[PDB]
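> Okay, handing you the structure first.
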Amino acid sequence: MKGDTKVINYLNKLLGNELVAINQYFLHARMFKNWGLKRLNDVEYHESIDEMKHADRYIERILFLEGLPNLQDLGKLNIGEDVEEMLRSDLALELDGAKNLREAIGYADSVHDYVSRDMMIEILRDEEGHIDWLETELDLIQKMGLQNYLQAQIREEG
Amino acid sequence: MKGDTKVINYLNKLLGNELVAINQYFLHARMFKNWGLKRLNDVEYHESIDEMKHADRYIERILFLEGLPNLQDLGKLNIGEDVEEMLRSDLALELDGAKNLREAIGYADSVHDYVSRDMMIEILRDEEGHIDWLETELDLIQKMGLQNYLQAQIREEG
Amino acid sequence: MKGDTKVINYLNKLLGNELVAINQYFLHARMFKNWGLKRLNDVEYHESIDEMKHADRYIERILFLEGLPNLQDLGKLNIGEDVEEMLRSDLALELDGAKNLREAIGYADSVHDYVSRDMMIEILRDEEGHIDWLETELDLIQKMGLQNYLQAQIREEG
Amino acid sequence: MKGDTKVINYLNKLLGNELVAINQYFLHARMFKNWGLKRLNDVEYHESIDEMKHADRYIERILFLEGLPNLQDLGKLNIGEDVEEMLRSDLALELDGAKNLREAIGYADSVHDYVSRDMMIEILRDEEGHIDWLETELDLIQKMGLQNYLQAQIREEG
Amino acid sequence: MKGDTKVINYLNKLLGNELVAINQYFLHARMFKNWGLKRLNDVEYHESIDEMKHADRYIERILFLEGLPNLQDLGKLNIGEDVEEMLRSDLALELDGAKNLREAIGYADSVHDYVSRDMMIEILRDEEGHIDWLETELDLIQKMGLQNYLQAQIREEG
Amino acid sequence: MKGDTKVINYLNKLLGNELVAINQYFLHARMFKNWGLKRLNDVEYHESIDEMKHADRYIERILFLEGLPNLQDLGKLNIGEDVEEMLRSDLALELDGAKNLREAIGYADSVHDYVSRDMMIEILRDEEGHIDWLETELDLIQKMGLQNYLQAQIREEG
Amino acid sequence: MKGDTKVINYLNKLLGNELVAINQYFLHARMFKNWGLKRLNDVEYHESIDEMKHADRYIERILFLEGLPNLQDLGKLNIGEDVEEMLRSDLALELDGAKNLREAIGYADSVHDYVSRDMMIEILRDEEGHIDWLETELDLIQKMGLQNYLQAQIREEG
Ligand code: HEM
Ligand code: HEM
Ligand code: HEM
Ligand code: HEM
Ligand SMILES: [Fe+3]
Ligand SMILES: [Fe+3]
Ligand SMILES: [Fe+3]
Ligand SMILES: [Fe+3]
Ligand SMILES: [Fe+3]
Ligand SMILES: [Fe+3]
Ligand SMILES: [Fe+3]
Ligand SMILES: [Fe+3]
Ligand SMILES: [Fe+3]
Ligand SMILES: [Fe+3]
Ligand SMILES: [Fe+3]
Ligand SMILES: [Fe+3]
Ligand SMILES: [Fe+3]
Ligand SMILES: [Fe+3]
């Protein structure tokens, strides 16, 4: 079904966001794993998979809309060589993505692409979940100090 | 069954106590949850529910006694913006409630409202449980430091 | 995540609505129970619990949004000393709440707080359920007369 | 298999009858449901589905007979704004349908379309079931009064 | 609960759309079945049932909104005497329905009938599913030719 | 129980029809099987068995009616050396049988042998099933071509 | 454990190969899915996941070797707007990857990085599997024609 060009563009933009998150989240995860921070690996890993699913949703939607998914262009990744830096990177990435989503959502509404709008709101709902988690962890680092915090990541959370 | 006016008054007073505890305990719980202190959330939550049950007991008793439950008037809540402050608030709230209970109990005895008396003693038994827990937790914060204590609240206690 | 001030205000307003419903619905329930109207007790009770859940959703959202939940200020409760009066009170309360919701929803949309918007729409969906139920019951009182209607409430609906 | 034109015509006529019943029965059902008359909703609903099945039988038979099912032309629906009026409408609708069936059956016999005849007799058997139920219900309203009758429709019949 | 007149009108319009789809989808299904195209029968049948459910949702909503469902007026059906023609008819019907939905949705938003809006978006979500399916099938007819395509419909898809 | 002579005669005539169908259907089946057309073998086989059952019904009825079943006289079989020819043979055979049935049925009615009549109508119901299937298959051969059609007969239809 | 720089470089190169395959394979998959070619979707999807796993193996190895995984730089993707073109693209991609692997393997051997060598040989073993499948499929398109081939991709292979 032919979709709005501007909409399809937003979709690809959003898809681009996910593609970046996938890679960042995944690398961070294995870095945590490499460092022996199992708890953190599990989390990041999971979040990474969620972005993979969000991306799949985007790709399928664009395709349905008879558009062309853009997986070629990859945005800048901001790794970080320490736990807090990494969490702060993700956070920043998430905040930006949310920013784009809200813009895209408002647009879909005006062009009456309600099915795309709803999809994005669902994804936004998820993103805000990643946001909360990341902020809460960052706050804990500060509250209990890094050494205790890291001690808390060595074992998998049952 | 027509009950003693003075008794029904004590009941409503006690009910008022519970109504305040419900809200305080519940807010504190979600605040802990928001902060990532699962263990603390679970506890506060549970205690909050206990208050809700106590209140139900009160409401039903007053109604049986052909009185009028008072849910309109809500006492002052003392939140607190930090773990210890919050626990200290609850503690203070609990101590006061107990104080009222003892007064109410002694009164019910004199007016021969033994069934109300026994109910209140049961509830008192519970409250003192809340008291012990609270004191114990406050003592622990002091004993191991806040950073270790907080670190201990992150995971739910299986 | 820092949220829109105006939004957080609406949230607390809505939370205030629920807090009132919780108390009204709960008292009415036990009043019905006291009167031997099991069917009615079960219903009101259930509805009361739903408002408790709606309130929890509000509290957590405000907290996430780095705002301050308001459980201190309690609106006016309108009890009623008879079945129909009570149902009419609830109805009125529900209608007002819905009115506020629609206002809040429209606002969240404009400020692009889509996740809050969606939450509220879900809650609205529920509220309208309470509305339908209450109207339908009120219509039946009139249609079969009070004596038959009350006869219909003595036993729990399987 | 090429069928008798006149027969196929009767079939479509009968199909038309069913199409009307489907809509009437279904609307009445939801109206009852809307009014809180569960027992009545269940019944009407069920009857509505039966009509849908009858229609399917008709459609398939006409098609087999290499004819053209007529779903375009919809007869007059007679709703009714009250329980008895609605039941009386259905009754009237059913009586007419039966009238047509008998005519169609007698005709199929003469043209030797025995397989169509038998099908219709089966359907007739069903319709007369709808008839009995309807009459019985109308008689009951009269016998116990509308208020008692309505009171009896609130709960689903286990 | 009294609803917006204009909204109720859109609802009935949408209901009218479904009523047409029900009949078209159902007839096409049995036509496919008559032709020995099981796979196609199953699909159309299923889709037909979905429109029946969508219609039920509409009817109940209008009723709740204290409006009058319109099942009397039936739109034009466009059958088609061949597989592709039939699929193209459905497609066209679906596209139009979606067109109406988007209009209705945008309107409900402005009048603040958020619960109706959300319902419609859900239904729209479904409709677009029918759309995708129908386009994909039409594309396959062209890609593998009719004779192979029909060969592919004789057996039920497990 | 002594039955009408003329009726018993029709019965034997009908029995004769079945005896021919049994042999034709069975031979065709194994021919299909021999050719590797499993799907077709299964079908023909099944149909062949149905004829066998029909015959049993006839034999038992005639015997009950104190008549003499005629299994000695076997009508002309029309095999055919190709799929379509075979299906066309069966079709012709079925059409004739139906023709006889209708005649027999009408007769049983006049002589008041209602139990025989009903039996025959049941059997007729079955035969028309064989008819539909046969026509449908012949239509498909034409529609998709013989090569695609044959390709579709190789595997058993699960 | 500090690893050979040149080795780590090969690893990242190989990782880069996988990153490209992930995206290409995944997009192709959903494109097939969008087109209704389930069988093809399942395959591509699976292959896409394999690439994801291979990449994970690479990332973890580089990290262990105290190197820096490179997920930022994404090679050129060659989509293709038709089934054969897509399969040919993948094939080409796979052939190149294998080419790099063999080079990397031979190198690891000389530098005595046997554990990396073995890992790569395992991955190579997998890739050659992807290769065979691809060639086989391309050969089949040619052998049976595209129309028959496509017809064979519609249903998932149980
Ligand atoms: C601060 C406002 C309140 C909040 C946020 C709240 C919240 C809750 C929640 C979330 C539940 C669990 C619901 C479920 O999962 O099914 C619950 C249960 C309950 N609440 Fe409340 N509540 C509040 C006030 C009250 C009041 C005033 C009463 C009246 C005494 C009350 C009585 C109850 C009862 C009887 C239960 C059921 C516990 C059980 O299952 O045994 N609540 N509440
Ligand atoms: C007034 C319009 C109609 C409405 C509102 C309606 C509604 C429904 C609903 C809600 C169901 C149950 C679906 C489920 O839960 O899976 C159903 C089933 C069904 N309907 Fe309809 N329908 C309508 C018209 C028709 C027509 C015209 C036909 C064609 C004869 C038809 C044929 C069927 C059939 C065959 C079933 C399946 C029953 C079974 O499971 O055996 N309906 N309908
Ligand atoms: C042309 C000669 C016939 C052949 C080659 C034939 C073949 C068969 C075969 C292979 C079976 C399945 C046996 C099994 O696997 O259990 C069967 C079943 C049967 N046959 Fe025949 N048959 C013939 C004639 C007849 C006749 C003349 C009758 C009498 C009416 C008859 C009545 C039956 C019955 C009642 C069954 C059991 C059906 C069931 O499974 O419920 N057959 N036949
Ligand atoms: C083109 C971008 C990508 C897409 C669209 C994508 C998509 C997916 C999807 C949909 C799943 C299944 C999720 C589930 O159902 O739970 C998955 C699994 C997975 N992905 Fe990705 N992915 C992409 C890139 C990557 C990358 C770069 C990596 C890093 C090497 C990766 C690693 C994984 C892993 C390890 C799994 C789990 C497989 C298992 O369960 O064993 N993915 N992917
Ligand atoms: Fe995401
Ligand atoms: Fe995210
Ligand atoms: Fe208490
Ligand atoms: Fe307490
Ligand atoms: Fe609520
Ligand atoms: Fe409510
Ligand atoms: Fe009927
Ligand atoms: Fe009927
Ligand atoms: Fe629909
Ligand atoms: Fe549709
Ligand atoms: Fe037979
Ligand atoms: Fe036969
Ligand atoms: Fe690989
Ligand atoms: Fe590969």
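For this deposited structure, the header notes the method as X-ray crystallography, 2.5 Å.
In case you wondered, yes, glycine gets a Cβ from its N, Cα and C as well.
Grabbed the feature section from Swiss-Prot, which reads as follows:
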MUTAGEN   E:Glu18 to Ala  Highly decreased Fe(2+) oxidation activity. Is also severely restricted in its ability to lay down an iron core
BINDING   E:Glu18, E:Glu51, E:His54, E:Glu127  Fe cation 1 binding site
MUTAGEN   E:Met31 to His or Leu  No loss of heme binding
VARIANT   E:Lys38 to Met  In strain: ECOR 30
MUTAGEN   E:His46 to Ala  Fe(2+)-binding and single turnover oxidation at the ferroxidase center occur normally but iron mineralization within the cavity is significantly impaired
BINDING   E:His46, E:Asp50  Fe cation 3 binding site
MUTAGEN   E:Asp50 to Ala  Fe(2+)-binding and single turnover oxidation at the ferroxidase center occur normally but iron mineralization within the cavity is significantly impaired
BINDING   E:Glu51, E:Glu94, E:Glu127, E:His130  Fe cation 2 binding site
MUTAGEN   E:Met52 to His or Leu  Loss of heme binding. Is still capable of accumulating iron
BINDING   E:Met52  heme b binding site
VARIANT   E:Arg57 to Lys  In strain: ECOR 30
VARIANT   E:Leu68 to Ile  In strain: ECOR 30
MUTAGEN   E:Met86 to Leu  No loss of heme binding
MUTAGEN   E:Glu127 to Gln  Decreased Fe(2+) oxidation activity. Is also affected in its ability to lay down an iron core
MUTAGEN   E:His130 to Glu  Decreased Fe(2+) oxidation activity. Is also severely restricted in its ability to lay down an iron core
> Around E:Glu51 (Fe cation 1 binding site), which of the listed recorded positions (E:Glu18, E:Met31, E:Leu68, E:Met86, E:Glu127) come within 10 Å, judging by Cα atoms?
E:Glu18, E:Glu127
> If you measure from the CA of E:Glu127 (mutagenesis position) out to 10 Å, which recorded positions from the list E:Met31, E:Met86, E:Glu94 are inside that radius?
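Neighbours among recorded positions, in sequence order: E:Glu94.
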> Using the Cβ centroid of E:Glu18, E:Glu51, E:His54, E:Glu127 as the reference point for the Fe cation 1 site, which residues of the same chain not in that list have Cβ within 8 Å?
E:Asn17, E:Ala21, E:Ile22, E:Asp50, E:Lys53, E:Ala55, E:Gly97, E:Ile123, E:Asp126
> Taking the recorded positions one at a time (E:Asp50, E:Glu51), which has its Cβ surrounded by the most other Cβ atoms within 10 Å?
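Its Cβ has the most other Cβ atoms within 10 Å: E:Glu51.
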> Indicate the candidate from E:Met31, E:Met52, E:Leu68, E:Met86 with the smallest number of other Cβ atoms within 10 Å of its Cβ, considering only these recorded positions.
E:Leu68
> Let me know the DSSP-derived helix, strand or coil state of E:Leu68 (variant position), please.
coil
> When each of the recorded positions E:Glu18, E:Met31, E:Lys38, E:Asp50, E:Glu51, E:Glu94 is checked against chain D, which show a C-beta distance below 8 angstroms?
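Near chain D, the qualifying recorded positions are E:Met31.
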> Taking the recorded Fe cation 2 site as E:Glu51, E:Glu94, E:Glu127, E:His130, identify the other residues of that chain whose CB atom sits within 8 Å of the mean position of the site's CB atoms, giving them in sequence order.
E:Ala21, E:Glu47, E:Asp50, E:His54, E:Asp90, E:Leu93, E:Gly97, E:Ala98, E:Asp126, E:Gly129, E:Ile131
> If you measure C-alpha to C-alpha, which of E:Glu18, E:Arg57, E:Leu68, E:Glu94 (recorded positions) come within 10 angstroms of E:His130 (mutagenesis position)?
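The recorded positions close to E:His130 (mutagenesis position) (Cα within 10 Å), listed in sequence order, are E:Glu94.
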> May I ask which of the recorded positions E:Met52, E:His54, E:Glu94, E:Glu127, E:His130 have a CB within less than 6 Å of any atom of ligand 14, listed in sequence order?
E:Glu94, E:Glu127, E:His130
> About how far apart, in whole Å, are the alpha carbons (Cα) of E:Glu18 (mutagenesis position) and E:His54 (Fe cation 1 binding site)?
7
> Closest of the recorded positions to E:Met86 (mutagenesis position), Cα to Cα, picking from E:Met31, E:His54, E:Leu68, E:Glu94?
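If we rank E:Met31, E:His54, E:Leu68, E:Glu94 by Cα distance to E:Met86 (mutagenesis position), first place goes to E:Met31.
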